[PDB]
Amino acid sequence: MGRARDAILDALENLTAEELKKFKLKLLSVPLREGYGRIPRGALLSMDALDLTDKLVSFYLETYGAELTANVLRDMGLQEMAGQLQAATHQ
Amino acid sequence: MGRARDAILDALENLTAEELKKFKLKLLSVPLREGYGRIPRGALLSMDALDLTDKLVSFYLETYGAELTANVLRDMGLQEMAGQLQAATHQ
Amino acid sequence: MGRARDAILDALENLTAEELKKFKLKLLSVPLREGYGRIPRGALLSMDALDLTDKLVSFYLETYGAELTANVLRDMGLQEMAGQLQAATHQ
Amino acid sequence: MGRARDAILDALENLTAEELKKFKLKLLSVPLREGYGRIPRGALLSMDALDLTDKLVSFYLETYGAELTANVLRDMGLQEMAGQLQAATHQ
Amino acid sequence: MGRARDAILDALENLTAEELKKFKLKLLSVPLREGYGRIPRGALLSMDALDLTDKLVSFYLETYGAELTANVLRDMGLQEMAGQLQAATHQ
Amino acid sequence: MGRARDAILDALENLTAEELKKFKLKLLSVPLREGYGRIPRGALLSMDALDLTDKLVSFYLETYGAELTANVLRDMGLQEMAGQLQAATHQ
Amino acid sequence: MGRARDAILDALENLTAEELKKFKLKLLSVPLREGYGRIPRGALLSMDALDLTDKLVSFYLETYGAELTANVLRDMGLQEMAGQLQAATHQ
Amino acid sequence: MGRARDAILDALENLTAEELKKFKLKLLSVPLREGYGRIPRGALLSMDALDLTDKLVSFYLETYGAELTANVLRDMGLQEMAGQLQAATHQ
Amino acid sequence: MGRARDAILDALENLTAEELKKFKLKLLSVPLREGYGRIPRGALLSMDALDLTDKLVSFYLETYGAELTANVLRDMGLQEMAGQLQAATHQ
Amino acid sequence: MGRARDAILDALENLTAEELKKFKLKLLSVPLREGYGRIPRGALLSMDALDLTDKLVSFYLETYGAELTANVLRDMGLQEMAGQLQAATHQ
Amino acid sequence: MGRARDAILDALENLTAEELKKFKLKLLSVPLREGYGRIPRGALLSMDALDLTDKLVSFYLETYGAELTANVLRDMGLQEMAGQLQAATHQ
Amino acid sequence: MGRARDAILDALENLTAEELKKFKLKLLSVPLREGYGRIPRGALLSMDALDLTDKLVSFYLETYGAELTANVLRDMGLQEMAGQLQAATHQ
Amino acid sequence: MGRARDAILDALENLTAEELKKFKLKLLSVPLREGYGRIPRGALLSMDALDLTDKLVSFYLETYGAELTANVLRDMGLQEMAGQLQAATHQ
Amino acid sequence: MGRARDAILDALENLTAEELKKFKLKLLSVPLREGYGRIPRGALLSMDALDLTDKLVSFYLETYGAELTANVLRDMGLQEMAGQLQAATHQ
Amino acid sequence: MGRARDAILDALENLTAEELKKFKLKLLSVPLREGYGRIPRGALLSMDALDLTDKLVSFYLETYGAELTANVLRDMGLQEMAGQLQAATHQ
């Protein structure tokens with residue numbers, strides 16, 4: 001159901017351009033799950049909101065991506081929209 | 001009949017630079033018609049008066065855009081010029 | 001005929017600087033017309049006699065503005081010049 | 001019903017420019033709710049009345065923002081307009 | 001009547017360069033009909049607006065392609081021009 | 001003979017900073033000529049004395065600009081320098 | 001007599017960089033002649049003042065380009081330089 | 001318990017505008033604690049009553065700030081309200 | 001344990017925009033540890049509070065970065081928040 | 001003797017930032033020499049004091065540039081430093 | 001020998017704040033030398049005593065500025081200090 | 001005497017990268033001699049400054065090339081360097 | 001021993017905001033040493049107390065900068081804090 | 001045990017895209033060992049981070065490559081990650 | 001001993017981004033030694049601080065480059081760091 005992926009595209013939409021930069025720095029820091037890794041910075045600092053979707057969704061499981069998304073957001077994004085995603089994330 | 005689109009360009013002209021910022025914020029809150037949606041904040045906050053035309057006119061119907069224009073204006077802009085457009089809006 | 005707007009500029013001219021402050025305060029209290037609203041105090045308390053014209057004239061109809069003008073004046077300003085405006089207001 | 005957000009825009013309208021500065025300082029101090037946090041000072045001290053809204057509303061739960069609103073106001077704002085929002089806040 | 005294909009060439013003409021990248025990402029996620037498949041990522045990200053026509057039109061039925069076109073557009077593109085195509089798509 | 005344009009630059013010189021604001025407001029109201037138009041308020045309110053010369057002279061005919069100059073001045077500027085320009089204006 | 005094309009290059013020279021963006025938006029809205037068309041937006045919003053000559057001159061009949069140039073300019077550019085071109089345009 | 005900081009905001013409230021200027025001067029003279037320092041005059045002379053709270057509280061420990069407050073006050077402020085703070089200061 | 005790096009992000013949060021510039025200047029002057037160096041000014045004058053973190057943390061040891069942090073702060077920052085980091089810096 | 005060019009760099013150095021803008025406007029209006037032309041405004045309005053130098057010099061004869069410099073300065077710059085250049089200009 | 005300029009700074013020091021205003025008004029009315037001009041009022045009325053030094057000194061010759069100083073002073077300033085400057089003016 | 005060709009290589013050297021693009025557009029419009037033709041745009045727009053030399057020199061007579069060079073430059077390039085080439089072009 | 005530079009930072013701290021403007025003006029006037037020069041006014045007039053430090057220190061020898069500091073201060077600053085720096089300048 | 005080579009691939013991963021260009025230049029300058037040499041610039045400047053691994057690891061002994069790696073990094077890269085490699089480099 | 005080249009890299013490090021543009025302009029004007037030449041402006045204006053090094057060092061002798069460096073710096077750079085290089089330059 002790769003569709004729920006798009007719903008994650010709207011995650012970076014409700015946020016401002018200023019906010020975007022911040023999300024990057026905090027991505028690396030977040031606690032990850034075993035059997036997974038981190039993404040090399042080179043492209044990450046560049047990769048736009050969308051680039052953070054195609055590579056993100058592929059790099060991280062979709063079911064697992066949804067959960068991972070919530071974390072970072074409610075921790076730094078701190079937006080009511082963060083939940084907006086969860087609403088449709090599950091189903 | 002694209003031309004009338006230009007007439008809208010003159011709507012943001014009679015308003016002060018101060019007002020502009022306000023108009024943006026309220027744009028999101030206004031009630032929309034079914035079969036349509038909102039515009040991502042990213043570009044919107046940047047997009048100047050002009051940008052708010054090229055993307056607005058394309059995003060929203062031109063016939064329907066005219067009407068939409070009036071709403072926001074007479075609700076916040078509250079300028080006599082608001083009618084000025086309606087004068088040229090219809091024809 | 002935005003010209004008649006100027007004549008208003010001169011309404012605030014025959015009045016003293018002390019008078020000005022007073023005019024501001026009362027402006028809020030006056031009975032308005034449906035399909036019209038009030039102006040946020042922020043700018044208003046700052047906005048000078050001139051600012052009370054550019055924004056005033058824009059916010060309120062010019063034809064209707066002339067009338068609204070007479071009211072406040074003859075109610076607080078109480079100046080023989082109040083009528084001086086009406087002289088040119090109509091035409 | 002994000003709409004009720006605008007109603008909050010009018011909250012900062014009835015207050016003076018002087019008042020504004022005060023509101024900022026007190027915002028930090030107010031007792032908050034778990035699962036939430038405070039906004040980084042940098043932008044806050046700059047962010048205007050409208051900047052407060054767009055960020056405030058997003059940073060805080062609209063339903064919950066309405067409540068949070070009342071607190072600060074009736075505590076420092078101390079204005080009759082405070083309740084003015086409430087009457088509309090609920091619905 | 002491969003002609004209607006060219007009409008789709010214009011679908012990507014009214015959209016901005018910025019928009020183009022967005023369309024790509026969404027293409028994959030869209031619900032497809034049985035008896036068909038998806039296009040391999042590699043070329044897809046490179047393939048220009050024109051490349052998305054030659055390969056698209058061939059990969060997808062022309063009749064069926066027209067419809068498929070509408071979907072993606074009115075869902076993400078959200079442009080009044082989307083209908084402009086349907087206008088000629090049928091004939 | 002673009003040079004005569006400079007002489008206009010000196011028009012805004014003999015006038016105080018307070019005066020400048022006034023000139024802006026009255027500019028819009030003046031009776032214009034055909035084939036021409038008014039200048040959008042946006043920039044105009046910002047545009048300094050200099051900005052009112054580079055854009056002014058370009059917007060309005062130089063020959064015709066000189067004449068237009070005198071009008072506004074003697075009507076509101078009300079300065080002896082007003083004629084000082086007409087001196088070098090004609091030639 | 002290609003040369004006259006160059007004279008057009010000078011048209012976009014007397015205008016500011018701010019103005020340029022504007023000219024773009026209007027270009028599409030202007031009434032065209034039968035047996036002619038419009039230019040796809042993609043390149044247009046990118047194409048510089050120069051790009052608006054090479055493609056413009058080629059896309060539009062030179063003799064016909066001159067006339068077309070006048071329209072847009074005097075309608076939006078609103079400059080005395082507009083005619084400057086016409087002076088040399090004809091010959 | 002940053003809240004206690006606010007109570008300090010009230011310290012400068014009961015005092016007149018004249019007093020304020022005095023408080024400033026004497027702030028530099030008072031004996032300080034090791035592991036601490038003074039605040040540069042530039043901002044300090046400007047910084048209003050509220051500015052002497054945000055920067056004061058951050059600059060000086062809150063627990064330690066409360067004490068420091070009493071000192072200066074009962075020495076120059078010499079007001080009954082001085083103790084009024086200690087009432088809330090402790091707890 | 002990268003994370004603690006983030007905690008530093010909050011160090012530059014409680015400080016004002018004015019402060020920030022200052023911090024930059026002092027950074028160069030602080031006594032350093034052998035087997036380390038300084039950062040080229042170019043980026044260091046542009047690099048925002050965030051840029052400082054990403055480059056600082058990488059350029060300087062994390063465990064060692066924490067200590068270094070406290071230094072500059074208590075010396076110039078002179079804030080009670082300075083200690084706030086420490087309390088969490090260790091763990 | 002390219003070097004003499006540098007001296008001109010110091011011409012724009014003794015002048016204030018406020019002055020710079022002024023100099024720009026006047027540049028266009030100055031009488032020129034046959035076998036030479038003017039510089040397009042687009043860049044000129046942006047080009048800094050230095051950008052003015054590199055382009056000025058290349059565009060205008062160095063020997064002839066020195067003279068040209070004096071004119072504009074004594075006419076508008078109206079500074080004693082104007083002669084300061086002449087002292088080194090010749091040799 | 002720029003230094004002698006400073007001595008002029010002390011010229012406006014022995015005079016009261018009331019005096020300052022007067023000096024301004026009379027500056028324009030004084031007989032000037034050929035090959036020199038007057039200073040635009042805008043800045044002048046604002047430009048403080050210091051501003052009158054930096055701009056004056058640069059505007060007028062230093063050797064010539066000294067003489068010019070004496071004139072205005074002994075004619076309006078009418079102070080024994082007027083000669084005080086001359087004491088150091090020459091050398 | 002091919003050599004003089006290399007000297008033309010230095011023509012495109014003293015010019016900026018921005019300038020380059022301009023030179024291209026103009027080349028086509030220049031009045032050519034009889035018994036000679038124009039170069040197809042395809043390669044010309046790509047062909048670098050070095051490509052504009054190998055192809056140019058071969059396409060145009062070397063003796064006649066030098067002359068042709070001066071024209072385009074002194075008409076658009078408008079650089080004192082233009083003559084620099086001539087001085088060497090001849091011999 | 002870079003650090004000593006910081007001490008110079010504190011120099012501009014004990015002085016008022018009014019004082020600052022003065023220091024600027026009298027800086028250019030001071031007698032300089034061989035193998036050294038003055039700083040262009042542009043940035044200088046802007047450059048704040050801190051900007052003066054970063055650029056001053058780099059522009060002027062540190063050992064020699066300390067001395068230079070004393071001169072200006074005791075000659076215009078005329079503050080007891082002037083010597084305060086010296087006590088720490090030497091070491 | 002080629003594998004260790006891959007770990008090197010991670011070295012260029014924690015560094016920014018901007019950093020990369022810097023690493024290149026330094027590579028040439030570093031002190032080398034006898035029985036080896038340098039790599040011809042042609043490819044090197046182009047060769048990406050990955051290219052700097054395949055060619056590097058082959059051009060330089062793996063065991064010896066690890067050492068060489070550390071050198072350049074701790075000298076220019078100056079990153080805490082530099083040690084990160086050493087951790088795994090040895091084994 | 002190409003190593004001394006790197007030290008020249010550190011020459012551009014202590015200078016601000018603003019300064020950089022300036023260095024470029026002057027590089028051309030500086031007196032040169034026979035048997036050598038100047039560098040074409042094209043790349044030069046683009047070429048960054050680093051690009052300046054790689055090309056500079058190769059374009060000019062390293063021994064001779066060291067000296068050349070000093071000139072430009074102490075003449076325009078005018079920084080105490082200029083000597084800093086000489087400290088390592090010689091050896």
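We read in the header that electron microscopy, 3.8 Å was used to get this structure.
Backbone N, Cα and C atoms are what each Cβ position is placed from, and that goes for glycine too.
As annotated by Swiss-Prot, domain 'Pyrin' applies to E:1-91.
While the structure shown retains the original residue, Swiss-Prot records the mutagenesis experiment E:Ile8 to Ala with this note: Abolishes homooligomerization. When other Cβ atoms within 10 Å of the Cβ of E:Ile8 (mutagenesis position) are tallied across all protein chains shown, the result is 21.
E:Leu12 to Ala appears in Swiss-Prot as a mutagenesis experiment; the accompanying note says: Abolishes homooligomerization. Annotation note: E:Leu12 (mutagenesis position) sits in a coil segment as assigned by DSSP.
Within the same chain, the residues at least 6 positions away from E:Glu13 (mutagenesis position) whose Cβ sits under 8 Å from its Cβ are E:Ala49, listed in sequence order. Experimental mutagenesis is annotated in Swiss-Prot for E:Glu13 to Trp, with the remark: Abolishes interaction with NLRP2.
Under the three-state DSSP scheme, E:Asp48 (mutagenesis position) falls in the coil class. Quoted from Swiss-Prot, the note attached to the mutagenesis of E:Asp48 to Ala states: Abolishes interaction with PYDC1.
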Length of the line joining the Cα atoms of E:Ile8 (mutagenesis position) and E:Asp48 (mutagenesis position), in Å: 13
Distance, E:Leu12 (mutagenesis position) to E:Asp48 (mutagenesis position) (CA atoms, angstrom): 10
Listed mutagenesis positions (E:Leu12, E:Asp48), ranked by Cβ neighbours within 10 Å, top entry: E:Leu12
Candidates from E:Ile8, E:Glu13, E:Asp48 close to chain G, where mutagenesis positions are judged by Cβ under 8 Å: E:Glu13
